[PDB]
Amino acid sequence: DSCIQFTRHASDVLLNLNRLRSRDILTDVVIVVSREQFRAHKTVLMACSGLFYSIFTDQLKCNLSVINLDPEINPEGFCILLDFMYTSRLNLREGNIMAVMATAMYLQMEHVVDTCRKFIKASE
Amino acid sequence: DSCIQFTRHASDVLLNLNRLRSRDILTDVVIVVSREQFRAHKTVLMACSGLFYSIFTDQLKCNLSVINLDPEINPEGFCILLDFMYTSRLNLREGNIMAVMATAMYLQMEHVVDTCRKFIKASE
Amino acid sequence: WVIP
Amino acid sequence: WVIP
Ligand SMILES: O=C1Cc2cc(Nc3ncncc3Cl)ccc2N1
Ligand SMILES: O=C1Cc2cc(Nc3ncncc3Cl)ccc2N1
Ligand SMILES: [Cl-]
Ligand SMILES: [Cl-]
(Lines of atoms letter the chains of each structure in order from A and count residues from 1; the text may use other names and numbers.)
(Lines give C-alpha, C1' and ligand atoms only; values in the text may rest on other atoms or scores of the structure.)
(Ligands and ions follow the chains in the order given, each with its own letter.)
Protein backbone atom coordinates (compact mmCIF):
# COMPACT_ATOMS: atom_id res chain seq x y z
CA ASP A 1 0.00 0.00 0.00
CA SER A 2 0.89 3.76 0.24
CA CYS A 3 0.60 3.93 4.11
CA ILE A 4 2.80 6.15 6.35
CA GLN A 5 3.99 4.63 9.66
CA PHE A 6 4.38 6.13 13.16
CA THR A 7 7.72 4.63 14.39
CA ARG A 8 6.92 4.90 18.17
CA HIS A 9 3.28 3.60 17.92
CA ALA A 10 3.93 -0.04 18.98
CA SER A 11 6.13 1.06 21.95
CA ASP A 12 3.51 3.69 23.05
CA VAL A 13 0.75 1.01 22.88
CA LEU A 14 2.80 -1.41 25.03
CA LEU A 15 3.65 1.41 27.53
CA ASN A 16 -0.10 2.20 27.85
CA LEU A 17 -0.97 -1.54 28.26
CA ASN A 18 1.61 -1.68 31.09
CA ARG A 19 0.02 1.47 32.71
CA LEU A 20 -3.37 -0.33 32.62
CA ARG A 21 -1.73 -3.41 34.24
CA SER A 22 -0.15 -1.19 37.00
CA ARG A 23 -3.56 0.40 37.78
CA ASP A 24 -5.34 -3.02 37.50
CA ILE A 25 -7.57 -1.67 34.70
CA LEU A 26 -9.45 -4.22 32.54
CA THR A 27 -7.20 -7.12 33.74
CA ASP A 28 -9.25 -10.28 33.07
CA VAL A 29 -7.20 -13.14 34.50
CA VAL A 30 -5.13 -14.15 37.55
CA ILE A 31 -2.05 -16.35 36.95
CA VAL A 32 -1.32 -18.43 40.09
CA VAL A 33 2.35 -19.47 40.59
CA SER A 34 3.32 -21.41 43.78
CA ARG A 35 0.55 -19.40 45.71
CA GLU A 36 1.74 -16.04 44.22
CA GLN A 37 -0.92 -14.28 42.15
CA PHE A 38 -0.36 -12.10 39.07
CA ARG A 39 -3.14 -10.10 37.39
CA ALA A 40 -2.82 -9.56 33.61
CA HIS A 41 -4.64 -9.10 30.29
CA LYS A 42 -5.29 -12.40 28.44
CA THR A 43 -4.55 -10.75 25.05
CA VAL A 44 -1.10 -9.49 26.10
CA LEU A 45 -0.22 -12.94 27.58
CA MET A 46 -1.33 -14.61 24.29
CA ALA A 47 0.67 -12.06 22.19
CA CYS A 48 3.87 -12.96 24.17
CA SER A 49 3.60 -16.66 24.98
CA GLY A 50 2.90 -19.81 22.94
CA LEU A 51 1.55 -21.46 26.12
CA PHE A 52 -0.98 -18.65 26.87
CA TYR A 53 -1.91 -18.49 23.17
CA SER A 54 -2.83 -22.24 23.30
CA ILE A 55 -4.65 -21.85 26.69
CA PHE A 56 -6.85 -18.90 25.77
CA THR A 57 -7.73 -20.20 22.25
CA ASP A 58 -9.11 -23.34 23.95
CA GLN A 59 -12.95 -23.19 23.91
CA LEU A 60 -13.23 -24.13 27.66
CA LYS A 61 -10.13 -22.41 29.08
CA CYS A 62 -10.71 -19.08 27.22
CA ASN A 63 -13.48 -18.47 29.84
CA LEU A 64 -11.40 -19.13 32.98
CA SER A 65 -10.51 -16.16 35.25
CA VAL A 66 -7.82 -18.19 37.12
CA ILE A 67 -4.94 -20.19 35.54
CA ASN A 68 -2.68 -22.34 37.74
CA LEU A 69 0.85 -22.87 36.48
CA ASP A 70 2.89 -26.06 37.00
CA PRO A 71 4.22 -26.16 40.64
CA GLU A 72 7.84 -26.37 39.36
CA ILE A 73 7.48 -22.76 38.06
CA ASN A 74 9.29 -20.17 40.17
CA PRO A 75 7.22 -17.00 40.99
CA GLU A 76 10.25 -14.67 40.57
CA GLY A 77 11.01 -16.15 37.10
CA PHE A 78 7.36 -15.63 36.16
CA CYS A 79 7.33 -12.04 37.51
CA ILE A 80 10.50 -11.15 35.45
CA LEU A 81 8.87 -12.60 32.30
CA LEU A 82 5.50 -10.89 32.93
CA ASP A 83 7.44 -7.57 33.26
CA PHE A 84 9.24 -8.37 29.95
CA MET A 85 5.90 -9.06 28.21
CA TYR A 86 4.61 -5.59 29.14
CA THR A 87 7.89 -3.61 28.68
CA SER A 88 10.34 -5.45 26.26
CA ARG A 89 12.85 -5.24 29.22
CA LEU A 90 14.29 -8.44 30.67
CA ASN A 91 15.90 -8.30 34.15
CA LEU A 92 18.38 -11.13 33.46
CA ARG A 93 20.93 -11.77 36.26
CA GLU A 94 23.38 -14.56 37.24
CA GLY A 95 21.09 -15.35 40.22
CA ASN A 96 17.90 -15.72 38.17
CA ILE A 97 18.98 -16.89 34.65
CA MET A 98 18.24 -20.60 35.30
CA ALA A 99 14.69 -19.90 36.66
CA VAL A 100 14.04 -17.34 33.87
CA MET A 101 15.13 -19.78 31.08
CA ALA A 102 13.07 -22.68 32.60
CA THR A 103 9.99 -20.38 32.85
CA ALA A 104 10.50 -19.04 29.26
CA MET A 105 10.74 -22.66 27.95
CA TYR A 106 7.45 -23.58 29.73
CA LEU A 107 5.73 -20.33 28.55
CA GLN A 108 7.11 -20.85 24.98
CA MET A 109 8.83 -17.43 24.70
CA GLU A 110 11.47 -18.36 22.07
CA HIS A 111 13.42 -15.07 21.96
CA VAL A 112 13.88 -15.11 25.78
CA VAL A 113 15.00 -18.80 25.67
CA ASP A 114 17.53 -17.77 22.92
CA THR A 115 19.20 -14.91 24.92
CA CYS A 116 19.30 -17.12 28.11
CA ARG A 117 21.04 -19.93 26.15
CA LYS A 118 23.62 -17.41 24.77
CA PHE A 119 24.25 -15.74 28.20
CA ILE A 120 24.73 -19.21 29.82
CA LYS A 121 27.13 -20.31 26.98
CA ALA A 122 29.26 -17.13 27.50
CA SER A 123 29.79 -18.02 31.24
CA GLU A 124 30.95 -21.66 30.57
CA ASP B 1 18.15 -1.12 36.25
CA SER B 2 20.52 -3.57 34.42
CA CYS B 3 17.79 -4.96 32.02
CA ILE B 4 18.45 -6.02 28.39
CA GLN B 5 15.78 -5.10 25.80
CA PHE B 6 14.36 -7.01 22.80
CA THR B 7 14.07 -4.28 20.08
CA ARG B 8 11.26 -6.01 18.07
CA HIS B 9 9.12 -7.03 21.14
CA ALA B 10 6.57 -4.15 21.00
CA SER B 11 6.08 -4.57 17.20
CA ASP B 12 5.69 -8.41 17.57
CA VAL B 13 3.10 -7.88 20.35
CA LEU B 14 1.08 -5.44 18.18
CA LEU B 15 1.32 -7.83 15.15
CA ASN B 16 -0.06 -10.67 17.34
CA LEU B 17 -2.86 -8.41 18.72
CA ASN B 18 -3.81 -7.61 15.09
CA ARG B 19 -3.82 -11.41 14.25
CA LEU B 20 -6.24 -11.95 17.18
CA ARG B 21 -8.44 -9.09 15.83
CA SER B 22 -8.41 -10.66 12.29
CA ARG B 23 -9.50 -14.06 13.70
CA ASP B 24 -12.04 -12.37 16.09
CA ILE B 25 -10.26 -13.91 19.11
CA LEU B 26 -11.03 -12.42 22.56
CA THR B 27 -12.56 -9.23 21.02
CA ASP B 28 -14.79 -7.79 23.78
CA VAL B 29 -16.55 -4.81 22.20
CA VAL B 30 -18.37 -3.71 19.03
CA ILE B 31 -17.90 -0.08 17.89
CA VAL B 32 -20.96 1.06 15.90
CA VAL B 33 -20.34 3.83 13.30
CA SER B 34 -23.26 4.98 11.06
CA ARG B 35 -24.64 1.31 11.16
CA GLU B 36 -21.16 -0.18 10.36
CA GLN B 37 -19.85 -2.48 13.09
CA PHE B 38 -16.20 -2.97 14.12
CA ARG B 39 -15.08 -5.64 16.61
CA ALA B 40 -12.00 -4.81 18.73
CA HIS B 41 -10.19 -5.28 22.06
CA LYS B 42 -11.08 -2.59 24.66
CA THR B 43 -7.45 -2.49 25.92
CA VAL B 44 -5.98 -1.77 22.46
CA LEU B 45 -8.62 0.98 21.84
CA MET B 46 -7.75 2.54 25.26
CA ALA B 47 -3.97 2.32 24.53
CA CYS B 48 -4.49 4.29 21.25
CA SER B 49 -7.30 6.76 21.93
CA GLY B 50 -7.99 9.35 24.65
CA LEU B 51 -11.73 8.95 23.95
CA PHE B 52 -11.72 5.13 24.44
CA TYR B 53 -9.45 5.51 27.48
CA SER B 54 -12.09 7.83 29.09
CA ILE B 55 -15.01 5.53 28.02
CA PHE B 56 -13.62 2.26 29.33
CA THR B 57 -12.29 3.75 32.62
CA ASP B 58 -15.87 4.89 33.35
CA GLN B 59 -17.40 2.58 36.01
CA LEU B 60 -20.67 2.09 34.00
CA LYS B 61 -19.35 2.15 30.42
CA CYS B 62 -16.39 -0.23 31.11
CA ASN B 63 -19.06 -3.02 31.15
CA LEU B 64 -20.73 -2.20 27.81
CA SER B 65 -20.23 -4.61 24.86
CA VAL B 66 -21.54 -2.03 22.32
CA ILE B 67 -20.35 1.61 21.92
CA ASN B 68 -22.15 3.94 19.49
CA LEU B 69 -20.07 6.74 18.01
CA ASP B 70 -21.39 10.21 17.14
CA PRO B 71 -23.41 10.04 13.84
CA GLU B 72 -21.09 12.63 12.21
CA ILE B 73 -18.26 10.01 12.31
CA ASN B 74 -17.46 8.47 8.93
CA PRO B 75 -17.11 4.61 8.95
CA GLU B 76 -14.18 4.68 6.46
CA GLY B 77 -12.28 7.23 8.63
CA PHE B 78 -12.89 5.00 11.65
CA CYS B 79 -11.79 1.84 9.77
CA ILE B 80 -8.48 3.55 8.67
CA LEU B 81 -7.81 4.61 12.29
CA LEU B 82 -8.71 1.19 13.75
CA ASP B 83 -6.21 -0.35 11.25
CA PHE B 84 -3.59 2.23 12.39
CA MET B 85 -4.20 1.33 16.07
CA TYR B 86 -3.40 -2.34 15.38
CA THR B 87 -0.55 -1.85 12.84
CA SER B 88 1.14 1.65 13.25
CA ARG B 89 0.27 2.10 9.49
CA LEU B 90 -1.97 4.98 8.42
CA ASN B 91 -3.62 4.82 4.97
CA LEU B 92 -3.70 8.62 4.48
CA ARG B 93 -4.92 9.79 1.04
CA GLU B 94 -6.16 13.07 -0.54
CA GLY B 95 -9.68 11.53 -0.69
CA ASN B 96 -9.83 10.55 2.99
CA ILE B 97 -7.58 13.06 4.89
CA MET B 98 -10.48 15.31 6.02
CA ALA B 99 -12.55 12.34 7.41
CA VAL B 100 -9.41 10.79 8.98
CA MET B 101 -8.40 14.07 10.74
CA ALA B 102 -12.01 14.69 11.99
CA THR B 103 -12.19 11.09 13.33
CA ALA B 104 -8.69 11.35 14.96
CA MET B 105 -9.75 14.64 16.67
CA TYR B 106 -12.93 12.97 18.05
CA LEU B 107 -10.99 9.81 19.12
CA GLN B 108 -8.20 12.00 20.66
CA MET B 109 -5.30 10.43 18.69
CA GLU B 110 -2.87 13.40 18.85
CA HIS B 111 -0.07 12.02 16.63
CA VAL B 112 -2.56 11.25 13.80
CA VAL B 113 -4.12 14.76 14.13
CA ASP B 114 -0.53 16.19 13.89
CA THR B 115 0.44 14.39 10.61
CA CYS B 116 -3.01 15.25 9.05
CA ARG B 117 -2.52 18.96 9.91
CA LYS B 118 1.00 18.89 8.32
CA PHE B 119 -0.16 17.01 5.15
CA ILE B 120 -3.07 19.50 4.72
CA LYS B 121 -0.70 22.52 5.22
CA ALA B 122 1.67 21.15 2.50
CA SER B 123 -1.21 21.09 -0.08
CA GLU B 124 -2.34 24.74 0.57
CA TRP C 1 6.28 9.39 10.71
CA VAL C 2 8.14 7.43 7.97
CA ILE C 3 7.63 5.66 4.64
CA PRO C 4 7.70 1.98 5.85
CA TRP D 1 18.76 -7.74 22.17
CA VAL D 2 20.34 -4.39 23.24
CA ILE D 3 21.43 -2.39 26.28
CA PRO D 4 18.51 0.14 26.47
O1 LIG E 1 7.75 -17.57 21.35
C2 LIG E 1 6.55 -17.42 21.10
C3 LIG E 1 5.73 -16.16 21.30
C4 LIG E 1 4.38 -16.54 20.78
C5 LIG E 1 3.18 -15.83 20.68
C6 LIG E 1 2.05 -16.46 20.15
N7 LIG E 1 0.97 -15.60 19.84
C8 LIG E 1 0.21 -15.51 18.72
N9 LIG E 1 0.66 -16.13 17.60
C10 LIG E 1 -0.09 -15.98 16.50
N11 LIG E 1 -1.23 -15.30 16.38
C12 LIG E 1 -1.65 -14.68 17.49
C13 LIG E 1 -0.97 -14.75 18.69
CL14 LIG E 1 -1.59 -13.95 20.08
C15 LIG E 1 2.15 -17.76 19.65
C16 LIG E 1 3.34 -18.48 19.76
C17 LIG E 1 4.44 -17.86 20.34
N18 LIG E 1 5.73 -18.36 20.55
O1 LIG F 1 -3.51 10.86 21.70
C2 LIG F 1 -3.76 10.13 22.65
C3 LIG F 1 -3.53 8.63 22.73
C4 LIG F 1 -3.96 8.29 24.13
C5 LIG F 1 -4.00 7.09 24.83
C6 LIG F 1 -4.48 7.07 26.14
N7 LIG F 1 -4.23 5.87 26.86
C8 LIG F 1 -3.73 5.69 28.11
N9 LIG F 1 -3.11 6.73 28.70
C10 LIG F 1 -2.58 6.49 29.91
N11 LIG F 1 -2.59 5.35 30.59
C12 LIG F 1 -3.19 4.33 29.99
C13 LIG F 1 -3.77 4.44 28.73
CL14 LIG F 1 -4.55 3.07 28.03
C15 LIG F 1 -4.84 8.27 26.77
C16 LIG F 1 -4.81 9.47 26.07
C17 LIG F 1 -4.39 9.47 24.75
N18 LIG F 1 -4.27 10.53 23.84
CL1 LIG G 1 10.09 -13.96 23.57
CL1 LIG H 1 -1.98 8.81 17.58
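Shown for chain B, in order and in Swiss-Prot numbering: 6-129.
Placement of Cβ uses the backbone N, Cα and C atoms for every residue, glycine included.
Record features (Swiss-Prot):
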type	residues	note
DOMAIN	B:32-99	domain 'BTB'
MUTAGEN	B:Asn21 to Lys	Abolishes interaction with NCOR2 and HDAC2, no effect on interaction with CTBP1 and transcriptional autoinhibition; when associated with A-116 and 376-Q--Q-379
MUTAGEN	B:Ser59 to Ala	Abolished ubiquitination by the SCF(FBXL17) complex
MUTAGEN	B:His116 to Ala	Abolishes interaction with NCOR2 and HDAC2, no effect on interaction with CTBP1 and transcriptional autoinhibition; when associated with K-21 and 376-Q--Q-379
B:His116 (mutagenesis position) CB neighbourhood, other CB atoms within 10 A: 16
Integer Cα-Cα distance in angstrom, B:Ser59 (mutagenesis position) to B:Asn21 (mutagenesis position): 25
Length of the line joining the Cα atoms of B:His116 (mutagenesis position) and B:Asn21 (mutagenesis position), in Å: 23
B:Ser59 (mutagenesis position), number of other Cβ atoms within 10 Å: 12
Proximity to chain A among mutagenesis positions B:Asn21, B:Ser59, B:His116, where any Cβ pair is under 8 Å: B:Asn21, B:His116
